[PDB]
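See below for the structure under consideration.
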Amino acid sequence: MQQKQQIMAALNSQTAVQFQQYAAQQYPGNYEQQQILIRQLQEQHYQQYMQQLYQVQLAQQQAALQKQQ
Amino acid sequence: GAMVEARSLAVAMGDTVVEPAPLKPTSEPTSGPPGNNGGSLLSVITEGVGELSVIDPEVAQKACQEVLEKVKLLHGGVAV
């Protein structure tokens, strides 16, 4: 389905400047080192995002059920 | 590969009939059934998948916040 790819694009969109500012703070001037750190941030962001999101849609699902299930 | 080929074959009486609308011959070669796969079953990626915000931006805010603060310590706890 490749459904992860659209998520990455969307996550990267709202964190583009954030990851860039931090990468500049750690590796100023070194565009290559900046990109490498941004790549690490992008996947870690997705991992945390997906694990967190799953619990949120689950919380909504449990609230819709209220069946001790 | 977008290849295109055209061929022609004519089988008729030698009376060189021309002008009336030809109809009926429909014989083409076959090697078994034509399958059920369609033809030109290709598509071009336009990558228009994920318009506007196909995500929860608040969940993403918390997620990126934690990643950015935690990775700073992986880099070294000598700067807090």
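Count begins at 1; order follows the chain as displayed.
For this deposited structure, the header notes the method as solution NMR.
Every residue, even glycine, has its Cβ placed from backbone N, Cα and C.
Quoted from Swiss-Prot, the note on the mutagenesis of A:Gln6 to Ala (Swiss-Prot position 245) is: No effect on PI4KB- and TBC1D22B-binding. Annotation of the mutagenesis experiment A:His45 to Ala (Swiss-Prot position 284) in Swiss-Prot: Almost complete loss of PI4KB- and TBC1D22B-binding. Under the heading of mutagenesis, Swiss-Prot lists A:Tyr46 to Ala (Swiss-Prot position 285) and annotates it as follows: Differential loss of PI4KB- and TBC1D22B-binding, with PI4KB-binding being much more affected than TBC1D22B-binding. Under the heading of mutagenesis, Swiss-Prot lists A:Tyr49 to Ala (Swiss-Prot position 288) and annotates it as follows: Almost complete loss of PI4KB- and TBC1D22B-binding.
Annotated features, which come from Swiss-Prot, shown on the structure.
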residue: A:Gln6; record: mutagenesis position; contacts (Cβ under 8 Å, 6+ apart): none
residue: A:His45; record: mutagenesis position; contacts (Cβ under 8 Å, 6+ apart): A:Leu11, A:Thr15
residue: A:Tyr46; record: mutagenesis position; contacts (Cβ under 8 Å, 6+ apart): A:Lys4, A:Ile7, A:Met8, A:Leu11
residue: A:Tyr49; record: mutagenesis position; contacts (Cβ under 8 Å, 6+ apart): A:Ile7, A:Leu11
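In three-state terms derived from DSSP, A:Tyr49 (mutagenesis position) belongs to a helical segment.
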